[PDB]
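First up is the structure itself, then whatever we jot down about it.
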Amino acid sequence: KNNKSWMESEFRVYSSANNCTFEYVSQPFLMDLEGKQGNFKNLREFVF
Amino acid sequence: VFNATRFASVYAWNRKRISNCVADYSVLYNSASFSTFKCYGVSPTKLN
């Protein structure tokens, strides 16, 4: 609506976590979640 | 950990898992900041 926001509101990824054996966090940044019109301007390819 | 505000009781001793980091043991063993220090099965120098 007004105050476009476009930021994480609800966390439904997982319900709970009890035992953690590893943890890593990157540096702060800001990523634009605003919707865009037209063709796909970004491509991300990952190999795991 | 060695200077934390509070420690768990002897019966309730906490089990802290340490991983995903580096250990600098030079400042710990060789600082002579503790009354007693001993190792079993391996010398402190080899552990470094």
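Residue numbering in chain A adheres to Swiss-Prot, whereby the residues present occupy positions 147-194 in order.
Per the header of the entry, the method used was electron microscopy, 6.6 Å.
Using N, Cα and C of the backbone, Cβ positions are placed for all residues, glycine too.
In the three-state DSSP assignment, the secondary structure recorded for A:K147 (variant position) is coil. Quoted from Swiss-Prot for the published natural variant A:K147 to E: In strain: Omicron/BA.2.75.
Looking at Swiss-Prot, you'll find the natural variant A:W152 to C noted as follows: In strain: Epsilon/B.1.427/B.1.429; when coupled with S13I induces resistance to NTD antibodies by changing disulfid bond in positions 15-136 to 136-152. DSSP classifies A:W152 (variant position) as coil under the three-state reduction. All protein chains considered, the CB of A:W152 (variant position) has 11 other CB atoms within 10 Å.
Annotation of the natural variant A:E154 to K in Swiss-Prot: In strain: Kappa/B.1.617.1; the original residue is retained in the structure shown. In the structure as shown, the Cβ atom of A:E154 (variant position) sits within 10 Å of 7 other Cβ atoms.
Packing around A:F157 (variant position) is summarised by its Cβ count: 7 other Cβ atoms lie within 10 angstroms of its Cβ, all protein chains included. DSSP assigns A:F157 (variant position) to coil in the three-state reduction, outside any helix or strand. Record note (Swiss-Prot) on the natural variant A:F157 to L: In strain: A23.1, Omicron/BA.2.75.
Record note (Swiss-Prot) on the natural variant A:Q183 to E: In strain: Omicron/XBB.1.5, Omicron/EG.5.1. The secondary structure of A:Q183 (variant position), as reduced to three states from DSSP, is coil rather than helix or strand. Neighbour list (A:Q183 (variant position), Cβ cut-off 8 Å, at least 6 residues apart, same chain): empty.
When Cβ atoms from all protein chains are considered, those within 10 Å of A:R190 (variant position) total 4, not counting its own. According to Swiss-Prot, the naturally occurring change A:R190 to S is described as follows: In strain: Gamma/P.1.
For A:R190 to K, Swiss-Prot lists a mutagenesis experiment annotated as follows: Partial loss of biliverdin affinity. In the three-state DSSP scheme, A:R190 (variant position) falls into the coil class.
For A:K147 (variant position), other Cβ atoms within 10 Å of its Cβ number 4.
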